[PDB]
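> Input: one structure, supplied below.
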Amino acid sequence: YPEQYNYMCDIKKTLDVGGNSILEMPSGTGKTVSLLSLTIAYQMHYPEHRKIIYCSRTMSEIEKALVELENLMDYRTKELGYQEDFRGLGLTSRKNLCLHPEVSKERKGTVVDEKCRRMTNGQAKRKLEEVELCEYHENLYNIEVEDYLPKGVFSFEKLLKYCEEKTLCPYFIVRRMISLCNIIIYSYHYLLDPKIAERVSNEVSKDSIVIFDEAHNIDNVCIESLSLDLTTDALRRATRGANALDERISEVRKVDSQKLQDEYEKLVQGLXXXXXXXXXXXXXXXXXXXXXXXXXXXXXXXXXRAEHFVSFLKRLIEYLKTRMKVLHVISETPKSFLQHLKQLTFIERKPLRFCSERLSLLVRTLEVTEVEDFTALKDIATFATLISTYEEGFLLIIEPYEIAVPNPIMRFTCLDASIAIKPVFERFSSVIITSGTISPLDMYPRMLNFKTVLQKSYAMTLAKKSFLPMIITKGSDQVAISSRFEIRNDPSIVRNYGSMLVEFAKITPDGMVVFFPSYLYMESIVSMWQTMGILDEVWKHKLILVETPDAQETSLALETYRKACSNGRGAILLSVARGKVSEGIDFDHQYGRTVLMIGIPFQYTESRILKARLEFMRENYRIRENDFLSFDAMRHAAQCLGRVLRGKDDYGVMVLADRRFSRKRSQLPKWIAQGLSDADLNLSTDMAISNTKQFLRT
Amino acid sequence: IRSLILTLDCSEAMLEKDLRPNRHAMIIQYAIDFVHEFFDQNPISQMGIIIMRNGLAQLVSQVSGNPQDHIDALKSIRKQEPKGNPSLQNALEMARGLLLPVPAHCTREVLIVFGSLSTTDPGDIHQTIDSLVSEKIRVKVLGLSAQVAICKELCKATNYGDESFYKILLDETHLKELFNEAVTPXXXXXXXXXXXXXXXXXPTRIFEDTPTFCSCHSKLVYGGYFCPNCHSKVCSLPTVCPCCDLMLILXXXXXXXXXXXXXXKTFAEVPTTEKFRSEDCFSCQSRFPXXXXXXXXXXXXXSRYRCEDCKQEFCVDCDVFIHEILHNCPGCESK
Ligand code: SF4
Ligand SMILES: [Zn+2]
Ligand SMILES: [Zn+2]
Ligand SMILES: [Zn+2]
């Protein structure tokens with residue numbers, strides 16, 4: 001198609017010249033473009049030069065990229081008849097890419113890597129001075145396994161079944177195949193991870209093309225890289241962890257103190273560099289991204305052992321308890337907090353080097369490690385590494401006392417996001433940035449400063465198949481104003497709005513998905529609604545996303561949606577744009593043909609974080625009180641707009657309330673503003689015009 | 001030859017005010033007219049009317065070739081209010097129960113007038129779709145306004161995987177057009193199998209009524225058909241003799257056969273400035289200029305219709321008339 005062909009030419013010229021490009025792709029028709037453009041762009045140079053580094057935000061997009069990549073393999077193998085070196089490595093979740101926890105553990109928690117470290121330590125201990133090896137090991141590093149992938153694609157599911165048949169473990173296959181430089185499909189939380197980005201950065205060996213897919217929550221991921229809430233219980237886990245460290249000190253000092261002195265000599269002689277250069281296949285700890293930290297010559301507590309580290313650690317956690325037991329409102333400057341700490345007790349600005357080393361020493365002296373104590377020690381260790389370094393833009397904040405019991409909390413505020421993304425513009429080039437929910441695309445040259453080119457979407461045809469109306473008059477124009485407050489006002493008006501949702505849902509009974517700015521309105525209309533005929537006549541049942549989302553509940557709600565729409569029933573999907581699961585799988589009538597939006601998206605205000613980042617961005621780009629109520633809400637609404645668009649062969653309609661939507665842009669800017677009662681008959685005609693123009697335009 | 005099962009939606013959704021005065025009355029009336037036209041262009045065909053009311057499928061007109069039974073059965077529906085909800089699965093299962101005794105050499109058609117946007121079925125309708133496709137049953141759905149995915153999968157699955165039979169109606173005239181489309185047969189590409197039937201009687205007409213006679217009802221008559229096999233004098237219809245099971249056809253089978261054999265050759269439009277012949281029609285007589293929108297640019301041009309199988313001239317009204325009825329072109333009878 002010519003429209004996507006233009007984006008192919010843009011990707012070509014930006015990959016051949018520019019080092020980074022902001023490309024705006026139309027929603028639903030821009031996923032398969034870059035996947036083939038990158039491969040052909042690799043074949044025109046020479047077959048193995050740059051590799052695809054596709055980055056998504058969810059796992060569903062990773063699976064879609066895997067099956068579409070398989071469509072690329074079949075596409076290139078069915079048109080030429082020649083077999084080439086296949087690519088495609090599926091890097092997914094650790095719990096989903098492991099087989100043993102499904103045989104004995106029967107758990108899908110985040111502690112599967114700890115059990116994997118127990119098995120790996122079992123292998124190392126059966127190869128040194130002596131649990132079993134695991135299920136199958138010692139044959140995952142051979143050439144045959146290194147060639148099972150280039151000869152045949154085994155990614156994720158095919159790798160899970162292939163490992164279940166060939167009696168292998170997929171974790172070491174993927175880990176050993178990161179250096180093979182295949183098409184890696186991982187998420188943003190792995191490229192910028194203060195524990196994963198280092199090893200991945202050391203295995204990919206750079207020199208590739210990075211593809212930022214749906215790069216609209218990049219600031220959200222850079223924010224989520226820090227901010228850890230200290231909620232008084234971590235102080236108890238740190239106290240019990242310090243007691244466990246004292247017991248371990250009594251154990252290593254009781255009988256076996258030679259290994260601690262030998263490793264201590266390894267620290268005095270070769271320091272952290274030798275300690276990390278000698279150990280292989282050993283569990284590591286957290287770090288504030290060593291490539292971004294750039295701090296060498298880590299001295300081990302001014303050349304000291306473990307008793308001094310646990311003494312200064314007890315003093316440090318006691319100082320933390322002292323700083324967390326205060327009045328109520330108090331803000332901290334990370335420099336003033338470090339100076340106050342120095343006034344309490346001298347410890348200098350080197351507890352970072354004192355944590356990254358002592359944690360590894362304790363690991364080298366521990367054989368039975370408790371998970372909660374070690375986890376709390378890793379939390380306090382991260383807090384130390386981030387009060388010792390990284391201060392520009394960092395802002396320690398104490399949550400106020402609001403009952404005062406449920407209160408002693410201390411959160412650290414992260415720094416400028418440009419710093420975190422920075423290394424990719426030295427490691428790499430021609431980083432393609434594609435997103436279908438960006439409008440306007442000027443807040444990415446502004447916020448996050450980087451020199452790039454701007455390419456907007458140039459595809460807009462068959463406007464009769466993309467019904468895009470907006471509702472302004474709700475029959476009284478009183479719910480659009482009351483539906484914009486943080487706390488709802490006049491419950492009777494909200495009940496009238498819900499009645500309007502009952503009338504609208506009754507008018508168009510063909511799959512409805514409703515998005516809310518928060519769960520307060522949902523919990524207010526679901527308690528006592530004075531009506532339920534929509535569930536009793538057209539919808540049979542209603543689908544509600546819990547304010548505390550669950551994986552199995554959401555999965556049963558989505559499968560219930562597909563089966564309900566495949567039985568000719570339909571169901572209303574009351575979800576939150578700010579909640580979990582942003583979806584993205586459409587291209588069928590099983591999804592909501594009509595989508596309802598309750599006003600415009602809103603972010604929770606009256607929070608210390610929004611004021612800290614508010615004044616920070618105010619000092620940075622001077623975009624105060626203007627972009628945090630239109631850019632974020634524009635992205636959250638665009639997440640709902642992207643679900644309506646699903647190819648030109650399909651149709652749909654999305655109703656946006658509130659006049660304030662005119663102040664923001666939108667994908668395909670062709671919108672007509674009228675009432676809701678008129679939109680009922682208008683949609684009643686569109687449900688037939690969309691069915692008439694299909695065979696006429698074909 | 002054909003066996004159509006008319007399944008009308010008769011639920012609460014039909015009580016709405018779309019058609020005038022409501023959807024139910026217009027669907028019933030247009031269904032009566034569809035019975036008239038269907039039994040006019042298909043004499044030896046079979047019909048069976050089922051309604052979807054109260055969440056159940058109710059057979060209101062048994063499979064028969066007499067139109068009066070269907071007429072009365074349709075008159076009884078308009079005297080009650082359509083209540084309940086439609087059930088596509090029960091209607092398709094009962095339609096299966098009515099189409100199974102039909103021989104394989106006769107087509108099995110199910111015409112569903114679906115006005116509601118939702119159905120109430122007990123079991124999984126996809127299994128019923130698999131059963132319909134397995135036993136070869138063509139299903140055509142005339143839906144109201146918005147589309148239903150189940151109707152798409154049903155009409156597409158029951159027609160060799162081709163989708164062009166789930167017709168959307170937007171007005172009374174459109175519903176009339178679809179009704180008319182169900183009169184005409186559908187010579188599809190098929191799957192290439194064997195076909196033939198044997199034993200078709202031709203009757204002798206008995207005018208005697210002094211003592212009267214009846215072998216199918218034992219009542220008084222004014223004359224009746226004669227079976228050339230069991231030699232019974234029954235009520236007159238060109239359908240099957242109910243005394244030994246064989247047809248009683250006459251010139252009606254020839255009529256519908258020739259109607260299914262009509263090529264309907266559209267005559268080519270040639271301007272008078274290109275044909276160089278005087279304004280003439282061979283079925284009547286036309287000295288009328290067809291084109292005259294402008295001055296001399298259109299008046300002196302006109303339009304003469306041409307049958308190329310005889311090189312003859314005709315006017316438009318006669319092309320339309322010979323396309324409606326009669327064999328095409330009188331000039332093709334003179335050599
Ligand atoms: S070797 Fe594989 S199966 Fe065994 S614990 Fe490690 S990841 Fe799990
Ligand atoms: Zn007989
Ligand atoms: Zn004429
Ligand atoms: Zn002729």
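These residue numbers are counts, starting from 1, taken along the chain as shown.
Recorded method for this deposit: electron microscopy, 4.7 Å.
Each Cβ is built from the backbone N, Cα and C atoms, and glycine gets one as well.
Take a look at what Swiss-Prot says about it:
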BINDING   A:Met25, A:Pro26, A:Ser27, A:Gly28, A:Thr29, A:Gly30, A:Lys31, A:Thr32  ATP binding site
MUTAGEN   A:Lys31 to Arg or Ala (Swiss-Prot position 48)  Loss of ATPase and DNA helicase activities but not ssDNA-binding or ATP-binding, impaired removal of pyrimidine dimers. Loss of RNA:DNA helicase. Extremely UV-sensitive
MUTAGEN   A:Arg94 to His (Swiss-Prot position 111)  Intermediate level of UV-sensitivity
MUTAGEN   A:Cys98 to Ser (Swiss-Prot position 115)  Extremely UV-sensitive
BINDING   A:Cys98, A:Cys116, A:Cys134, A:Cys169  [4Fe-4S] cluster binding site
MUTAGEN   A:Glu214 to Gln (Swiss-Prot position 236)  Loss of 5'-3' helicase activity of TFIIH, transcription still occurs, has no effect on DNA translocase activity
MUTAGEN   A:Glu214 to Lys (Swiss-Prot position 236)  In rad3-1; abnormal sensitivity to UV irradiation, defective excision of damaged DNA bases
MUTAGEN   A:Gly436 to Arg (Swiss-Prot position 461)  In rad3-2; abnormal sensitivity to UV irradiation, defective excision of damaged DNA bases
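How buried are the listed features, and what sits near them?
DSSP assigns A:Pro26 (ATP binding site) to coil in the three-state reduction, placing it in neither a helix nor a strand.
Neighbour count (other Cβ atoms within 10 Å of the Cβ, all protein chains): 18 for A:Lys31 (mutagenesis position). Reduced to three states, the DSSP call for A:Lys31 (mutagenesis position) is coil.
Cβ environment of A:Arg94 (mutagenesis position): A:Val112, A:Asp113, A:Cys116, A:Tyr171 lie under 8 Å away, each six or more residues apart in the same chain. According to its DSSP assignment, A:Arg94 (mutagenesis position) is coil.
Here A:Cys98 (mutagenesis position) comes close to A:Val112, A:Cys116, A:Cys169, A:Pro170, A:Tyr171: these same-chain residues lie at least six apart in sequence, with C-beta atoms under 8 angstroms from its C-beta.
The local packing around A:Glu214 (mutagenesis position), expressed as other Cβ atoms within 10 Å of its Cβ over all shown chains, amounts to 25.
The Cβ neighbour count for A:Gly436 (mutagenesis position), using a 10 Å radius over every protein chain in view, is 24.
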> In the same chain, which residues outside the set A:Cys98, A:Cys116, A:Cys134, A:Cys169 have their CB within 8 A of the centroid of the CB atoms that define the [4Fe-4S] cluster site?
A:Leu99, A:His100, A:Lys115, A:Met119, A:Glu135, A:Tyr171, A:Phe172
> Do me a favour and check the Cα-Cα span between A:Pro26 (ATP binding site) and A:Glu214 (mutagenesis position); whole Å is fine.
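Distance between the two Cα atoms comes out at 11 Å.
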> Whole-number answer please: how many Å between the C-alpha atoms of A:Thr29 (ATP binding site) and A:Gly436 (mutagenesis position)?
9
> What other residues of this chain sit with their CB within 8 A of the center of the CB atoms of A:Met25, A:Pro26, A:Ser27, A:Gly28, A:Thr29, A:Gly30, A:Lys31, A:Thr32, the recorded ATP site?
A:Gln4, A:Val33, A:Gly436, A:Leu645
> Please check the recorded positions A:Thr32, A:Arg94, A:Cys98, A:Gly436 against ligand 1 and give me the ones with CB under 6 A, sequence order.
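Listed by sequence, the hits are A:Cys98.
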> Out of A:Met25, A:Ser27, A:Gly30, A:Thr32, A:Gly436, the recorded positions in the record, which is closest to A:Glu214 (mutagenesis position) when you go by Cα distance?
A:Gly436
